[PDB]
Amino acid sequence: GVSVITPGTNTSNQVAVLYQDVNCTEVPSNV
Amino acid sequence: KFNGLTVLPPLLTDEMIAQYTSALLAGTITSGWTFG
Ligand SMILES: *[C@@H]1O[C@H](CO)[C@@H](O)[C@H](O)[C@H]1NC(C)=O
Ligand SMILES: *[C@@H]1O[C@H](CO)[C@@H](O)[C@H](O)[C@H]1NC(C)=O
């Protein structure tokens, strides 16, 4: 699954993304 | 691991829960029922 972490659009429009139990070397800054 | 089936981890680790029980246990050995 892919999850999106947001502080709320009434605070900011930045976003972070969690790729669930995926090794972070095969996803396709801060990794 | 499988086909469309996954297992999500719990939010509190086992280390955190053992920390919680040692705080309860040190509160009761030392203050009785006053800390609750
Ligand atoms: C939501 O927006 C309103 C007005 O734009 C503001 O008063 C309120 O503090 C905002 N809420 C948060 C959690 O920032
Ligand atoms: C992801 O793959 C690399 C390459 O084998 C490995 O070193 C790494 O440990 C893997 N990720 C995890 C969380 O083990």
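What you see of chain A is 594-621, 640-642, where the numbers are those given in Swiss-Prot.
For all residues, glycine too, the Cβ spot is worked out from N, Cα and C.
Quoted from Swiss-Prot for the published mutagenesis A:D614 to G: Increase of pseudotyped VSV particle production ex vivo. Increase of viral load in hamster upper respiratory tract. Produces more infectious particles when cultured in primary human epithelial cells; increases replication and transmissibility in hamsters and ferrets. Annotation note: A:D614 (mutagenesis position) sits in a coil segment as assigned by DSSP. A 10 Å cutoff on Cβ-Cβ distances gives A:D614 (mutagenesis position) a total of 11 other Cβ atoms nearby, all chains included.
Where Swiss-Prot documents A:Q613 to H as a natural variant, the accompanying text is: In strain: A23.1.
For A:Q613 (variant position), the same-chain residues 6+ apart in sequence whose C-beta sits under 8 angstroms from its C-beta are A:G594, A:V595, A:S596.
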